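The block underneath contains the structure these notes are about, expressed in structure tokens.
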Amino acid sequence: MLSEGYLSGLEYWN
Amino acid sequence: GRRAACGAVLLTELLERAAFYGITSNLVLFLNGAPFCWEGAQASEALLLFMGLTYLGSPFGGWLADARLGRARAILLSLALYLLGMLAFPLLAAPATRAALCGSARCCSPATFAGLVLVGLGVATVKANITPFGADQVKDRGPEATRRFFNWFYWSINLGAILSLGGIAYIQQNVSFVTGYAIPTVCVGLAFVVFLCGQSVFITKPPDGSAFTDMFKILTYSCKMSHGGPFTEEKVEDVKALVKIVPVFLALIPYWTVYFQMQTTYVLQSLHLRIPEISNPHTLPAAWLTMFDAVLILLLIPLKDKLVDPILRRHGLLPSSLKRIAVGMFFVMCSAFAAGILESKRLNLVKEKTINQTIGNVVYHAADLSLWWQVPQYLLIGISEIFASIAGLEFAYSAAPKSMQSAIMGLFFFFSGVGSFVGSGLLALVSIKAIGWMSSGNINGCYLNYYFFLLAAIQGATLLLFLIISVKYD
Ligand SMILES: *[C@@H]1O[C@H](CO)[C@@H](O)[C@H](O)[C@H]1NC(C)=O
């Protein structure tokens, strides 16, 4: 998936 | 000071993502070629299984890294296996060395399955382990240092994927397959060398033990029970929270099926459409469509988070996570409908007019209709992604204790891989002779429109069930 780059640090408000 | 450790992690992730997306982009075209007499459905199923394995081995990779072995050692071993697969692929692509492998309708199935399995396991473990490792290398300084590091990580992943989908896909499609498949192998070799020589400057932690062991021990021992068995009340509460979270991913499974269709069957359709030529005969790469969607995602997530969200919060009327998930699934519905409509139009048109085009080594009897009408499907997939994939994790985090990250991500990836496996299984089920939907690499004699409509229908049933459940839940 292409969104996992954003999802990797989601808790840090990536 | 720490720039010698953060930079190594960033570079390793960039190279790994570049190699993975170089492999995944042009695998359908590669298999549907001269060395392999694979059909379109078989190649699509193979790539779907590969992606499903990569995303489903992530929880097992995390458990292997945490319960035993370690974190850095797990990444090192996974990089070794992934490089082994990256050596398997070009040795197979080169005509000279392909004889030693399979000289004497799947000509070299064992080699192309072993390589895919090894690459999938390596990618799964690296993807599951690199982000906690990168967080650990900078967590000492403070929250702002981690925020900067994860901005860098976000950008590194994006540029790795984009550079892959542009350059490596173009080279593989137009120039040659040996060089375009050796480039990801060289990238993996560079990443492995960087991690091996950069190991001394890394900050490593002993294996702590993931929550999966506690999960499985509680499940085997077993509303459950509190302070009655060996397990403490906190662990039981955490397991109950995870049980409450699971149904969201269970409903998101068809979403991930249709999403992972992006570069398995949509690529096949694009190959069977009229692809423009950009040189005196270098055709446009078929992976440039998903590269364009990725560029749209990069251009829109800052746009969304900085324009739509602030004024939405200021004016109210903000939607909850479940509403955003429903909107994402509706956009997935629309994407599947658009794919079905385009495929039906193409099949109706090709009945009288067809133009022979060559993409690599194989010749495709494409239709007259232009490729660019496939853009709406990819745009809808990207919008559905930004609406649903992020909202799912936001809801899961909002319904989980703050001490249980890397287990929400593990389950998320596991259910994504389950969705990919379900999509591959559905394609195989419609590939049987009893139904005969795809029992005719030419798909002109097949019926892909019916399969796309089936995906849309199952997504619709899932969405209606999700809405009915959510009305009671909310
Ligand atoms: C497509 O290729 C086949 C095999 O070379 C050939 O018989 C047929 O004439 C070609 N059709 C067109 C429209 O070029």
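Quick note: numbers on chain B are straight from Swiss-Prot, i.e. 32-135, 150-267, 299-356, 361-520, 525-558, in order.
In case you wondered, yes, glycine gets a Cβ from its N, Cα and C as well.
Here Swiss-Prot describes B:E44 to A as a published mutagenesis experiment; the accompanying note says: Does not affect interaction with TASL. According to Swiss-Prot, the mutagenesis experiment B:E47 to A carries the annotation: Does not affect interaction with TASL. For B:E465 to K, Swiss-Prot lists a mutagenesis experiment annotated as follows: Abolished transmembrane transporter activity. Abolished interaction with TASL.
Shown here: features listed in Swiss-Prot, placed on the structure.
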| residue | record | CB count, 10 Å |
| --- | --- | --- |
| B:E44 | mutagenesis position | 24 |
| B:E47 | mutagenesis position | 27 |
| B:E465 | mutagenesis position | 24 |
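B:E44 (mutagenesis position) sits 22 Å from B:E465 (mutagenesis position), taking the Cα positions as reference.
A distance of 22 Å separates the Cα atom of B:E465 (mutagenesis position) from that of B:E47 (mutagenesis position). Here the deposited model leaves out 14 residues, and the two residues on either side, B:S135 and B:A150, have Cα atoms 14 Å apart.
The DSSP secondary structure for B:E44 (mutagenesis position) is helix. Between B:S520 and B:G525, the deposited structure omits 4 residues, and the straight-line distance between their CA atoms comes to 10 Å.
As deposited, the model skips 31 residues from B:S267 to B:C299; the distance between those two Cα positions rounds to 10 Å.
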